[PDB]
Amino acid sequence: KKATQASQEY
Amino acid sequence: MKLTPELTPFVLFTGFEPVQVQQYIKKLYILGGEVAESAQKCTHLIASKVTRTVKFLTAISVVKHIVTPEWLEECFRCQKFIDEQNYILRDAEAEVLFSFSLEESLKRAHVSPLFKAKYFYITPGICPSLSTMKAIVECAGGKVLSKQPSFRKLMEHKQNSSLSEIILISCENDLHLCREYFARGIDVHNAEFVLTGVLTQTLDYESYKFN
């Protein structure tokens, strides 16, 4: 996936 | 636009596009609020849903309020910080999904840190990262043991009321590290003991155990 700034959910 | 420290909201945002956040921040500062330096110094977490980000999972153990961004928009509209009640985050779907009430979680957090007097050893291959687990454990009052505890250490913690409980956390990729522990009858839990534990502010020694 393209890199993004979005905060990852776990 | 300039308030006393105990009247100043310290806000964290989670789950928003960078441009939205920029705009929320401008509004926040005009009102005399500030962006929190860290979860531990945060009074308000702004979130439009229950979202298992590092911010949410550290903040939940320390913040006074979890509110929707609509709170901040109304505050800015009125040019003052209004009461939080009508803007409390209520995510019916997440609450059913994880069998909890977010309101109940905040109440328990305020009474007592979920991981008060608990030490965790977490194997290095854990996901999310060790650093993330650690920040989540610590905001909840626990400590993370940097060294893998010996059988002797484990027994001695259990035999002394004056010593903290030890909890072991691992993942599929690292279970080979725990083989001798299982043979000894030691419990090891998966990351959800922490992740879901903190979200719902419960200790669950049965749902996440590898045994």
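Indices start at 1 and increase along the chain as displayed.
The backbone N, Cα and C atoms fix where each Cβ goes, and this holds for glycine too.
Residues or ranges marked as domain 'BRCT 5' by Swiss-Prot: B:8-89.
Recorded in Swiss-Prot as a mutagenesis result, B:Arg52 to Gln (Swiss-Prot position 910) carries the remark: Abolishes interaction with TP53BP1; impairs intact cellular response to DNA damage. A coil conformation is recorded for B:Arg52 (mutagenesis position) in the three-state DSSP classification, outside any helix or strand. Listed in sequence order, B:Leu195, B:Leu199 are the same-chain residues at least 6 apart in sequence whose CB falls under 8 Å from the CB of B:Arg52 (mutagenesis position).
B:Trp71 to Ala (Swiss-Prot position 929) appears in Swiss-Prot as a mutagenesis experiment; the accompanying note says: Abolishes interaction with TP53BP1; prevents recruitment to DNA damage foci. Counting every protein chain shown, the Cβ of B:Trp71 (mutagenesis position) has 24 other Cβ atoms within 10 Å.
The domain 'BRCT 6' feature in Swiss-Prot is assigned to B:112-201; the stated evidence is sequence analysis. Across the domain 'BRCT 6' (B:112-201), DSSP helix (H, G, I), strand (E, B) and coil residues number 40 helix, 16 strand, 34 coil.
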